[PDB]
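Report on one structure; see the data block that follows.
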Amino acid sequence: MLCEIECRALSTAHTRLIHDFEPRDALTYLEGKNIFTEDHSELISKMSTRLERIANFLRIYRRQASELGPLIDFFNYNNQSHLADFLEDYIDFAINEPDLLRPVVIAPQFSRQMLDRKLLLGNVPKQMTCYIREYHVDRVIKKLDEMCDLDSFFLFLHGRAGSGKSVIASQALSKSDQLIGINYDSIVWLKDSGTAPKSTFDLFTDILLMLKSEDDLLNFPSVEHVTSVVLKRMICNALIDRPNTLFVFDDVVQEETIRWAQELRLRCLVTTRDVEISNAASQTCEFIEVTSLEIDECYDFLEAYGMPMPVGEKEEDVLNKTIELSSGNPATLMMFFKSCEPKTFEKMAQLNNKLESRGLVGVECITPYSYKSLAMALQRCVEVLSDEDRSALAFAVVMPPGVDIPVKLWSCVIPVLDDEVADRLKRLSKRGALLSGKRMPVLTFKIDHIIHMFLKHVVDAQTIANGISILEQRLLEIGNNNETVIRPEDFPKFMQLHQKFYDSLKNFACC
Amino acid sequence: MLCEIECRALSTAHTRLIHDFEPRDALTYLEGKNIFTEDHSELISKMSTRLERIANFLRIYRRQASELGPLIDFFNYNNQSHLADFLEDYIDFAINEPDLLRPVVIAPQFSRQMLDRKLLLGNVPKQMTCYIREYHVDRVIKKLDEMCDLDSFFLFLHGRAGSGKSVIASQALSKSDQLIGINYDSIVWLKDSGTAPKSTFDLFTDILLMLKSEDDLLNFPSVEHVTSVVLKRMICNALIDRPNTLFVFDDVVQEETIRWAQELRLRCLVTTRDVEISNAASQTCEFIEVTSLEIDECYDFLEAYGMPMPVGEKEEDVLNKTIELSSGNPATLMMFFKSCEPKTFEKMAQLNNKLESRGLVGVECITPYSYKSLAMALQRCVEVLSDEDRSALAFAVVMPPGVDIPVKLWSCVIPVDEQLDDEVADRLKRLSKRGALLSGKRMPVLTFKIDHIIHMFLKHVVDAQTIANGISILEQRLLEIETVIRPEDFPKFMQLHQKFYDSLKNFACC
Amino acid sequence: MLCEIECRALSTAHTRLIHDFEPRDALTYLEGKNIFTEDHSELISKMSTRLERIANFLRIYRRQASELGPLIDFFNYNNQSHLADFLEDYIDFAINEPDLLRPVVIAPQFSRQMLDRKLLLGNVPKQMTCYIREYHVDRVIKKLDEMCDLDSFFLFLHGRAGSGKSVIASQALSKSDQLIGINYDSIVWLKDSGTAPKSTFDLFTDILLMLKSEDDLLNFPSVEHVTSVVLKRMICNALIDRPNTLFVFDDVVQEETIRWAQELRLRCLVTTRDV
Amino acid sequence: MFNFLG
Amino acid sequence: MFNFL
Ligand SMILES: Nc1ncnc2c1ncn2[C@@H]1O[C@H](COP(=O)(O)OP(=O)(O)OP(=O)(O)O)[C@@H](O)[C@H]1O
Ligand SMILES: Nc1ncnc2c1ncn2[C@@H]1O[C@H](COP(=O)(O)OP(=O)(O)OP(=O)(O)O)[C@@H](O)[C@H]1O
Ligand SMILES: Nc1ncnc2c1ncn2[C@@H]1O[C@H](COP(=O)(O)OP(=O)(O)OP(=O)(O)O)[C@@H](O)[C@H]1O
Ligand SMILES: [Mg+2]
Ligand SMILES: [Mg+2]
Ligand SMILES: [Mg+2]
């Protein structure tokens, strides 16, 4: 048999192999050097058209010979040397050159191949354009490049809800030209979002079909009822036709997805909110955390979508209010613009008010987000939660937001040496990025504002006042024992420092 | 695989690939260069008609070949060089000199009868003729030309109901000869009007089938039941045989449409009434707003369908009365002519009467509009509305129509669950954005305005009580301590608009 | 490719192309003037019967050549000049004459074609005979004639009930010989009478079937359940095989009919009572 | 409130 | 607590 180069030669030189050639001239010469057989030669010798003798000569020849020699040593003698010169030149440009073309470009306008055809067919969403988070999309593309050699791997692009992960994935597979074509052959992008137990199988059913040819989508059976071992075997079956295939698993909630992904030895980008699902995988698990949009990236984000930059001091202050409230969050920021109507700083501050005295419902809008409001998103994140963590979280309302505060100061409100509070608050930041850990000076946590104002108009109006009282109580009991700076332990006794917001919270729970 | 361009070449040269060609000639020549398989070649060598072997050859080819080479290197050898010259000409006027492609290698085969074929098969509705709103249809065609280059884009021809958008689109895809053939190869025009959640899937069921060949319309499966991911994949599949295809989505209501249109990287014209559905799409979005017919265009429209032009002063007045009443609205104007029976200005003023004391129902008629009267349309426009917006709207009855009035003057009648009433403005804005029910006007002072049709809708439609309640609930705040807005020295007496208030007090007492 | 005239020549002269001819004599001459290929010529050269070489020569020839030249410049030299004279004479009676025959009569007894076959198959009712309302049937035929060029149009033959409209339509498509054959290719006459809302779709289902070939009336599916956009697309689909087709919509009551008629860009005569 | 929504 | 979560 030949190989890719020698078949590239027999295929490339066909425009040529039609104008001047005839297999009969070679049939005897090939029945001779022992690379044909008199039935092979029979098959090629009694053929009506020359295109017949040629197509059978090029098909039939490739099985018997160990190489493409006795066809160069033939066009020479037959005065058809203009062919054998091309082929000897080519064999020289491959035997004699250990460098050719690699997977790169020689048929340009990959603008419609990779950009148009494969992304669209692999269901990759239409990348965002008016703003790109440089750092992250870049680190994604890089860290994906480092791994295309590997047979299977997980990349966890994890963050808060609406933190912007999927969009970054949209851009990382739509920006470069390397990831699809050079580093990976095909793309399959599937939204998971599975909560039910039948979802993790249905997903991989639509994987199995993401694989299947344009042909035999018609033949689709009532495949809904067939074992898991068979769907899996059927994929890794249908996975032969798919050399280096990248898998985006947009929105994973269940670690069962990840277990299937890991049984099927797949290469996965994974957008998710809960980070701990990776413990399901024993493997090169690699991570990229989608942090909150810095105040400045938020500025950039504002400018990018035609938003006027401040002048007076209490306007830049108004906008640091907005960036602070929506604690660096892509989705609610976008909803915010979409809802900023006149565009004025005035109606912008209007919204800044609307957000504290009406919660997230004050800025809910039609947005590129699947969700009317981020509360609709966090909803699920709170449903998935361990019942006890659902509790701890439910109480973390009564803290001060955008303030770093000690564990003992937390042992007071969180249910159950009370480090267990810390364990819950860790799980709580790991699983939807609901909290915020900060190791030293002292093991302290912090609740952001969006993740707070979620809980405000959402936790039981009573449980608020109860947490306020249970805190002022144990604060008093610690009473009894007797900026870039943490609150000292000589001074926990007066939470009155955060009285302003404690007074607001109070007016809420009791009215 | 090819792409949209090489397939646009294979599609443009199809009248020719049908007039002179045969796939058997190429099966042998192509099994060699590796672009087929022995079932591929099996499927194409035994087919009764040639049009079969051709449709299978061009389908299979668009999927199978790494490029559009081994089909130029064939029409040549087969003495069908008159083909390979056309395709190499197109591809050269594509890679090297772009742009030059539409004027040079694309235009010399236009035919005002091929168009009609593509429009009809693409379910484009028959364009209107006795009057064309020049400006708008022109700008639609322009802005579509600017984007035919783009891989995916939204054009929003948005306006009030009956404002004439779909018709303008009918004319915009029917006026030029460039848009279909030169700028886009095919058209798929589908009426939406979807309100249910199943509507957004059924629509794209009929896209998926609008694409499909007359052959394999037979093979349609029980596709009624099949996932969204699969209808979608089946589409971006079946979308290969459709190079530069324009999609008209006549009457979109659900932003779910727009999300599918944008996940499917489609090229869309969209007629709609609610504009905010565009916030659903993160993409090239461009807008063309169908305003109310200016006072002069209405004259043009009247002239356009045989209407006698005034003489007496109280006849131009009869018609400015109609234009004010039917606050510039194509549809109700058409219903108006259709209902003007004897044609006299007299019976026209008769209708002008009929409209205030019997509402739109005085002129409701069989019209080119799918609707007997504009109330059936605003119906829908009012159901989709935020519950609170349904309320605000329900109250904007008790105003003066065709008058520019302040926010506080609105804060009095409009509901809200303190001292800054901008929330009223936010509502009145959603309200103008979403069916074009109000009318925002930033300066001299932040003011909105309710038109007359958009008022007399509410007249014979809101609860007879809620009217009188709004009038009294207004008369409370009414005291505290011309082309000119009502000053803040004079809001305490809305009595300036006594006329248009005496008509509601008389109304709600019957 | 040729066209209707040159294919009318290759088809008309077949009684002739059988008594004296052979494609092999021309194969080299066509492999030569660059209008054939050695597989094309292979296909025509190894053929058992002469009727084979002839049927493949006349099929195969029409795709490659821009015209019917290198076949006149061949029967001359080959002593088969009695053929090329007929074809050159014909090419003279078409290149040299801008007038031929138009859609008219040269195979008479249209009395069984248009009168018998198409009217009956298009379900046109058996015209009344013992009295004809001259003026009206006449104005119908005239005003129908003025419009056969047009792509789509409505003619409303409206009156009272029993006022005689349908009968006038029966006569207007059964009197003249122009309307069916000269001005319009085929006729489809369907009684509407729809009052229910399912009627306006069922109607166009039987249109869709008025179109369908004698073949594949057997294959009729449970088409009753399939969207309107699809029945419509399916008609304007099946409407390719129907150049200038006249539609009689006998007895319209619902304007929904008329809306469908107007979406499908049909040419309609309409008998109705409500104007 | 809204005579059958309109 | 958690008004329908
Ligand atoms: N340039 C941008 N980068 C990130 N987000 C953006 C940008 N522009 C707009 N957004 C808005 O931020 C929202 C959140 O982004 P994204 O859809 O990636 O969320 P996500 O990370 O997928 O969250 P989840 O996984 O919970 O769905 C988007 O829906 C979009 O509306
Ligand atoms: N340019 C025009 N020429 C003649 N008649 C018109 C024109 N525009 C509108 N009309 C009349 O007004 C009616 C409303 O127009 P059209 O159907 O385009 O409304 P639309 O903008 O699609 O509103 P909707 O979105 O509610 O359907 C038409 O059916 C027609 O009767
Ligand atoms: N020469 C004639 N012209 C018109 N009507 C005739 C003639 N001879 C008999 N009639 C009688 O007049 C009746 C009415 O004619 P026709 O069937 O055209 O009614 P129509 O216009 O179709 O009414 P509708 O649309 O309500 O059915 C016929 O059924 C027939 O019995
Ligand atoms: Mg997502
Ligand atoms: Mg519309
Ligand atoms: Mg009748």
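Sequence positions for chain A are given in Swiss-Prot numbering; the residues included correspond to 1-416, 426-491, 521-549, in order.
A Cβ is built for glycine as well, from the same backbone N, Cα and C atoms used for every other residue.
Database features, via Swiss-Prot:
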| type | residues | note |
| --- | --- | --- |
| DOMAIN | A:1-91 | domain 'CARD' |
| BINDING | A:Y131, A:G162, A:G164, A:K165, A:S166, A:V167, A:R273, A:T367, A:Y369 | ATP binding site |
| BINDING | A:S166 | Mg(2+) binding site |
| MUTAGEN | A:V230 to D | Loss of dimerization without affecting interaction with ced-9, loss of ced-3 activation and severe reduction in the number of cell corpses in embryos in a ced-1 mutant background; when associated with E-233 and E-234 |
| MUTAGEN | A:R233 to E | Severe reduction in the number of cell corpses in embryos in a ced-1 mutant background. Loss of dimerization without affecting interaction with ced-9, loss of ced-3 activation and severe reduction in the number of cell corpses in embryos in a ced-1 mutant background; when associated with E-230 and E-234 |
| MUTAGEN | A:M234 to E | Loss of dimerization without affecting interaction with ced-9, loss of ced-3 activation and severe reduction in the number of cell corpses in embryos in a ced-1 mutant background; when associated with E-230 and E-233 |
| MUTAGEN | A:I258 to N | In n1948; no effect on the interaction with mac-1 |
| MUTAGEN | A:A394 to W | Reduced interaction with ced-3 |
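This view paints the features noted in Swiss-Prot onto the structure.
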residue : record               : Cβ within 10 Å
A:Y131  : ATP binding site     : 18
A:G164  : ATP binding site     : 28
A:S166  : ATP binding site     : 22
A:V230  : mutagenesis position : 11
A:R233  : mutagenesis position : 12
A:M234  : mutagenesis position : 17
A:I258  : mutagenesis position : 25
A:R273  : ATP binding site     : 25
A:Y369  : ATP binding site     : 24
A:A394  : mutagenesis position : 22
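With helix defined as DSSP H, G or I and strand as E or B, the domain 'CARD' (A:1-91) counts 60 helix, 0 strand, 31 coil.
Pairwise Cα distances among A:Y131, A:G162, A:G164, A:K165, A:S166, A:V167, A:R273, A:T367, A:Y369, which the record gives as the binders of ATP, peak at 22 Å. Taking A:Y131, A:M234, A:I258 as the candidate recorded positions, the subset whose CB lies under 6 angstroms from any atom of ligand 1 consists of A:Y131.
The closest partner of A:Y131 (ATP binding site) among the mutagenesis positions, by CA position, is A:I258; the full candidate set was A:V230, A:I258, A:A394.
Secondary structure at A:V230 (mutagenesis position), as computed by DSSP, is helix. Proximity to chain E (Cβ-Cβ under 8 A) holds for none of the recorded positions A:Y131, A:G164, A:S166, A:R233, A:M234, A:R273. A:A394 (mutagenesis position) carries a helical DSSP state (H, G or I). A:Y369 (ATP binding site) and A:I258 (mutagenesis position) have their C-alpha atoms 24 Å apart, to the nearest angstrom. In this structure, none of the recorded positions A:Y131, A:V230, A:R233, A:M234, A:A394 sits close to ligand 4 with a C-beta under 6 angstroms from any of its atoms.
Under the three-state DSSP scheme, A:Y369 (ATP binding site) falls in the coil class. Note on proximity: among A:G164, A:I258, A:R273, A:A394, the recorded positions of the record, the Cα nearest A:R233 (mutagenesis position) is that of A:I258. The CA atom of A:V230 (mutagenesis position) is located 18 Å away from the CA atom of A:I258 (mutagenesis position). The closest partner of A:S166 (ATP binding site) among the mutagenesis positions, by CA position, is A:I258; the full candidate set was A:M234, A:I258, A:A394.
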